[PDB]
Amino acid sequence: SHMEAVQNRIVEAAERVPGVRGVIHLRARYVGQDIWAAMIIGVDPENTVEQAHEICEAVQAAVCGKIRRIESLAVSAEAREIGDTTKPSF
Amino acid sequence: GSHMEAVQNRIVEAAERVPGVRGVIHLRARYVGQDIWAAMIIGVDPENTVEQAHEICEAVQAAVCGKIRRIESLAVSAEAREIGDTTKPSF
């Protein structure tokens, strides 16, 4: 819950990137005042593997751009169906 | 860790038989208790769909977990790999 606000900022940043259907999972830790994090995003299942990689790169740039305290971020992509409203796991 | 090395090679060989696997990019394996927990990244055609790539991952899981009894957990994820790429698996 001391992680809560920052996790929500990261999710919100990622979810405003074109091609992102939602964030599936986010592992984030503080190390001092820097953040290290790994995120799984959901994308159209009919995107190609190369398309999905591009969206992952876009999320990395956007999230790091908005949340400057992030020192390291990994992003990976999995299939998500268009009406899935399942909340992110943390 | 010659014994774990041996196990790793057996996982790679089982994975690389699976249709759609261009090669294993990465494998991390370790004992958690007396079982093995492992995570592997496989290389696949970049033109696969995400859902296609997932099925290949599930095919690999079934194949590996069927040959190596001691693996309790195996996570498999897919990344783009070009067809003539030669880089061997990393550990």
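These residue numbers are counts, starting from 1, taken along the chain as shown.
In case you wondered, yes, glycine gets a Cβ from its N, Cα and C as well.
As written in Swiss-Prot, here are the features:
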BINDING   A:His53  Fe cation 2 binding site
BINDING   A:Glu78  Fe cation 3 binding site
MUTAGEN   A:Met39 to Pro (Swiss-Prot position 250)  Severely impaired magnetic response, cells make very few, small magnetite particles, less MamB and MamM protein accumulate. CTD no longer dimerizes, CTD has cannot fold properly and is unstable
MUTAGEN   A:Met39 to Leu (Swiss-Prot position 250)  CTD behaves like wild-type
MUTAGEN   A:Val49 to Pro (Swiss-Prot position 260)  CTD dimerizes, binds fewer cations. Loss of magnetic response, still stabilizes MamB
MUTAGEN   A:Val49 to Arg (Swiss-Prot position 260)  Loss of magnetic response, still stabilizes MamB, CTD dimerizes, binds cations, dimer interface is tighter and twisted
MUTAGEN   A:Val49 to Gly (Swiss-Prot position 260)  Nearly wild-type magnetic response
MUTAGEN   A:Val49 to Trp (Swiss-Prot position 260)  Significantly reduced magnetic response, many fewer, much smaller magnetite crystals formed, still stabilizes MamB, CTD dimerizes, binds fewer cations
MUTAGEN   A:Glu78 to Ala (Swiss-Prot position 289)  Nearly wild-type magnetic response, fewer magnetite crystals of normal size and shape
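Long-range neighbours of the residue listed as 'Fe cation 2 binding site' (same chain, six or more residues apart, CB within less than 8 Å of its CB): A:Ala77.
Between A:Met39 (mutagenesis position) and A:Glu78 (mutagenesis position), the C-alpha separation comes to 11 Å. In this entry, A:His53, A:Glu78 stand out among the recorded positions A:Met39, A:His53, A:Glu78 as having a C-beta under 8 A from a C-beta of chain B. Other C-beta atoms found within 10 angstroms of the C-beta of A:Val49 (mutagenesis position) number 22, with every protein chain shown included.
Here A:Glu78 (mutagenesis position) is positioned 10 angstrom away from A:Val49 (mutagenesis position), judged by their C-alpha atoms. Of all Cβ atoms in the protein chains displayed, 19 besides its own lie within 10 Å of the Cβ of A:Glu78 (mutagenesis position). Around the Cβ of A:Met39 (mutagenesis position), 23 further Cβ atoms fall within 10 Å across all displayed protein chains. In the three-state DSSP scheme, A:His53 (Fe cation 2 binding site) falls into the helix class.
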